[PDB]
Amino acid sequence: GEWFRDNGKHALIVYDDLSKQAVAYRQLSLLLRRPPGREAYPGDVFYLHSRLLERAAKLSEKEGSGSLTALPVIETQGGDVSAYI
Amino acid sequence: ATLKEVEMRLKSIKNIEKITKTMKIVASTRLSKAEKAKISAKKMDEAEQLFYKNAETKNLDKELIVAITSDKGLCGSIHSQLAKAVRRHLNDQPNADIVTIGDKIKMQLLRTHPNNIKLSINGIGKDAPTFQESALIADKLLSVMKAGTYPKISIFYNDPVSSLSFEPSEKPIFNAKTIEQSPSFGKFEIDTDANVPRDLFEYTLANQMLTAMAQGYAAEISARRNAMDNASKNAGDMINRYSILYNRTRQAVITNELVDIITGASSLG
């Protein structure tokens, strides 16, 4: 998406989903014996998705007015929003 | 399904059961008050209805239908049950015009038959009905409706059969035309020169309206007290379920977070 965005164009990315990504990252960190944080997730998963979703933005004009637009998806559990992810 | 959701919900339902309990006690107080008015209306009405037992005013051969509920609801199968008796008698004569006394029976009947309704009485179910009010409304019926022109008049009230039971009940009213036409009527000595049937019919209308109001009022408060008792019972049962749900939720939360506390202490050096 950044390739299009730095070519001045406009791209919509749709992740589906971030939840399976979080599960996979938890699996890798636990298998790499990293000490898990809350709900057995790794600590920097907030950092993980923050550096995922801040790569999608609208560029300024001197950058070519490119844009990457983002649609993350979350499956929830019984209509919960209070979970960690 | 958090501890917060179940806790706030259980507290809400405890407040609900407390309010239904207070409402049941207030309903008992108002019911005990309204029984006095019901008996004092009934014993007054029986002095005129024993006459109609003796003076057999039984009519022969357009109809006026009057239903009696209050403005409020919250008394269960009364507003729909009396409307169903209205349905029974109104399927017989669909031309029969309706004068409701009570907002809730008006909303019951206006959805199914907005045609026959031509007068609506409001500001009723706050108090025990007085003869001032009942005689005033009976005056209004011979002022805007002229029910003496109407051949057949039916009054629909609610008879409390017990404190735990009830009945939507019908009362016929015989016009003063029928009163001179009555067979067991010349037995009673009456002055021709005093308009005694044409005023006693009004007096009959006023008394039967007062009896219908003071009887359906007590029936409403009886079924309302019953409904609030059932509400307190159901609320107590649901509190008994959700308290156990709350305890399982709390124990599971503490255990599950202690699992993560241990698991972090598990993968040490």
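For chain B, we keep the numbers from Swiss-Prot: what you see runs 34-94, 104-311, in order.
Header lists the method as electron microscopy, 3.6 Å.
Yeah, the Cβs are placed from backbone N, Cα and C, and that goes for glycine too.
Database features (Swiss-Prot):
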- B:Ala273 to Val: Lower activity (MUTAGEN)
- B:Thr297 to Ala: In ATP3-5; dominant suppressor of the slow-growth phenotype of yme1 strains lacking mitochondrial DNA (MUTAGEN)
- B:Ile303 to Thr: In ATP3-1; dominant suppressor of the slow-growth phenotype of yme1 strains lacking mitochondrial DNA (MUTAGEN)
- B:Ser207 to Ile: In strain: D273-10B/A1 (VARIANT)
- B:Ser308 to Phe: In allele ATP3a (VARIANT)
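Looking at B:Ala273, B:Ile303, the mutagenesis positions in this record, the fewest other C-beta atoms within 10 angstroms of the C-beta turn up around B:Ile303.
A 10 Å cutoff on Cβ-Cβ distances gives B:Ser207 (variant position) a total of 12 other Cβ atoms nearby, all chains included. Note on proximity: among B:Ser207, B:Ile303, B:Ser308, the recorded positions of the record, the Cα nearest B:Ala273 (mutagenesis position) is that of B:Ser207. Put simply, B:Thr297 (mutagenesis position) is 16 Å from B:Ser308 (variant position) when counted between their Cα atoms.
Between B:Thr297 (mutagenesis position) and B:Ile303 (mutagenesis position), the C-alpha separation comes to 10 Å.
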